[PDB]
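Working notes, structure below.
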Amino acid sequence: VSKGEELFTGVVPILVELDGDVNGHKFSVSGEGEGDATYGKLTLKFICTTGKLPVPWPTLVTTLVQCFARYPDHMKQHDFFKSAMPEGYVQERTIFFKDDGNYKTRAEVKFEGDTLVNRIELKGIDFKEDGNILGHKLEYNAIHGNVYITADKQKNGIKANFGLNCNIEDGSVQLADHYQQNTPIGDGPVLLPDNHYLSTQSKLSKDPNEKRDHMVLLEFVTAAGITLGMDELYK
């Protein structure tokens with residue numbers, strides 16, 4: 001029914017625009033890059049264009065396009081994200097930082113011409129000014145984890161949950177627990193999946209020629225967790 005997956009057979013330019021406010025510290029982030037869902041591969045560069053990010057870059061990675069996941073052939077009928085294209089979807093999260101504040105995010109991800117645009121509003125509340133987040137105590141390290149997706153038939157979309165560890169300068173870890181929901185923007189058909197997960201690896205780096213507050217991201221996202229069918233033939 002949807003043919004949105006056809007939009008992702010090659011390299012697709014990506015634009016990200018975030019407007020944020022954490023504890024009243026307001027900021028903007030813009031990013032550009034491209035994604036190649038054939039390989040689940042994303043390459044992006046972000047700048048905090050208001051000048052100075054008031055939270056650590058690693059806390060914004062997950063908020064700053066799972067439509068670029070590589071869904072293996074045997075599980076293509078479980079890719080909600082591309083099915084919603086080009087009209088797109090709303091992705092909303094609440095992200096809890098253990099013993100600290102939370103982010104609430106709302107984004108729309110959709111095509112604008114041939115560009116895949118993720119536009120986000122982020123509100124963070126109840127942070128400690130001397131905590132690991134407003135205090136910039138997190139290391140600028142790789143992030144990896146599994147995003148566990150389930151259908152949400154009532155909303156014609158999906159939910160997901162996951163937990164990530166952020167390494168603190170002092171050696172400990174800062175947990176960031178994510179709750180997610182996605183719903184289509186359009187009224188057309190979408191694919192509602194069986195339970196599965198996205199295996200995501202994000203590598204964070206710096207452009208050695210870039211003096212502005214920024215992040216270079218190289219990421220791989222691969223779907224998994226649907227069986228191949230040996231148990232679906234009979235006994």
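Note that the numbers count up from 1, one per residue, in the order the chain is shown.
Every residue, even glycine, has its Cβ placed from backbone N, Cα and C.
The note that Swiss-Prot attaches to the published mutagenesis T200 to H, W or F (Swiss-Prot position 203) is: Results in significantly red-shifted excitation and emission maxima. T200 (mutagenesis position) counts 22 other C-beta atoms within 10 Å of its own C-beta, drawing on all protein chains shown.
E219 to G (Swiss-Prot position 222) appears in Swiss-Prot as a mutagenesis experiment; the accompanying note says: Suppresses the 399 nm excitation peak, leaving only the longer wavelength peak at 475 nm. Cβ environment of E219 (mutagenesis position): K41, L42, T43, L44, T200, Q201, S202, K203 lie under 8 Å away, each six or more residues apart in the same chain.
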